[PDB]
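Peer 1: Attaching a single structure in structure tokens format; questions to follow.
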2 protein chains.
Amino acid sequence: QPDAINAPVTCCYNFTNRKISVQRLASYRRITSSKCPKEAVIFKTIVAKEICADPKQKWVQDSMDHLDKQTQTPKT
Amino acid sequence: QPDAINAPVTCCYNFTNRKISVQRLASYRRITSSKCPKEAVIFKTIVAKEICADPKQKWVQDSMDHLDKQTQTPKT
């Protein structure tokens, strides 16, 4: 018993495999819908160029982390 | 010479083929990216349930029209 199967499933096709400077990365909305053939990272650059990036990369593990901590500034 | 090929291409897979009441349709953002395997209509219902609908249907031709004229009210 599905429910809302006619949904625009936001998915990707390629992945910015170039070390994109964390500066260009204005934000990151990791894609991962159950209907997408492949997961990805929506590195919303500064120009709003949502770039799907392979989360299994070694440069997205660092960048995606600063975005993972670029919202609220923790304290010590 | 491409440019931004690692983009999250918002596409669909199925299409609400049931005559969805124009009331449920809160808005419509017709999908049609050059990377999507199929065009569609993002009938943003009231619950924000973006429903990709076949623009080649006979009920989406009427609904999609009221959405096509549900923004500004023309005058005579």
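Chain A is numbered as in Swiss-Prot; shown residues: 24-99, in order.
Structure method, as recorded: solution NMR.
Cβ from N, Cα, C; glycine included.
Pasting the feature list from Swiss-Prot:
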MUTAGEN   A:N29 to A  50% reduction in activity
MUTAGEN   A:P31 to A  Loss of dimerization; slight reduction of activity
MUTAGEN   A:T33 to E  Slight reduction in affinity
MUTAGEN   A:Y36 to A  Loss of activity
MUTAGEN   A:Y51 to D  Loss of activity
MUTAGEN   A:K81 to A  Strongly reduces heparin binding
MUTAGEN   A:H89 to A  Strongly reduces heparin binding
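Help me picture where these features are in the structure shown.
Peer 2: In the structure as shown, the Cβ atom of A:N29 (mutagenesis position) sits within 10 Å of 23 other Cβ atoms.
Every protein chain shown contributes to the tally, and the Cβ of A:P31 (mutagenesis position) ends up with 23 other Cβ atoms within 10 Å.
Secondary structure at A:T33 (mutagenesis position), as computed by DSSP, is strand.
Around the Cβ of A:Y36 (mutagenesis position), 17 further Cβ atoms fall within 10 Å across all displayed protein chains.
Neighbour list (A:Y51 (mutagenesis position), Cβ cut-off 8 Å, at least 6 residues apart, same chain): A:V64, A:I65, A:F66, A:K67, A:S86, A:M87, A:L90, A:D91.
In the structure as shown, the Cβ atom of A:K81 (mutagenesis position) sits within 10 Å of 8 other Cβ atoms.
According to DSSP, A:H89 (mutagenesis position) is assigned to a helical segment. Within 10 Å of the Cβ of A:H89 (mutagenesis position) there are 12 other Cβ atoms, across all protein chains.
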Peer 1: Chain B sits near which of the mutagenesis positions A:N29, A:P31, A:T33, A:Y36, A:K81, counting only a Cβ gap under 8 Å?
Peer 2: A:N29, A:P31, A:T33, A:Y36
Peer 1: Nearest to A:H89 (mutagenesis position) by Cα, among A:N29, A:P31, A:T33, A:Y36, A:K81 (mutagenesis positions)?
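Peer 2: Of the mutagenesis positions A:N29, A:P31, A:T33, A:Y36, A:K81, A:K81 has its Cα closest to that of A:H89 (mutagenesis position).
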Peer 1: Secondary structure at A:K81 (mutagenesis position) (DSSP, helix/strand/coil)?
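Peer 2: In the DSSP reduction, A:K81 (mutagenesis position) maps to coil.
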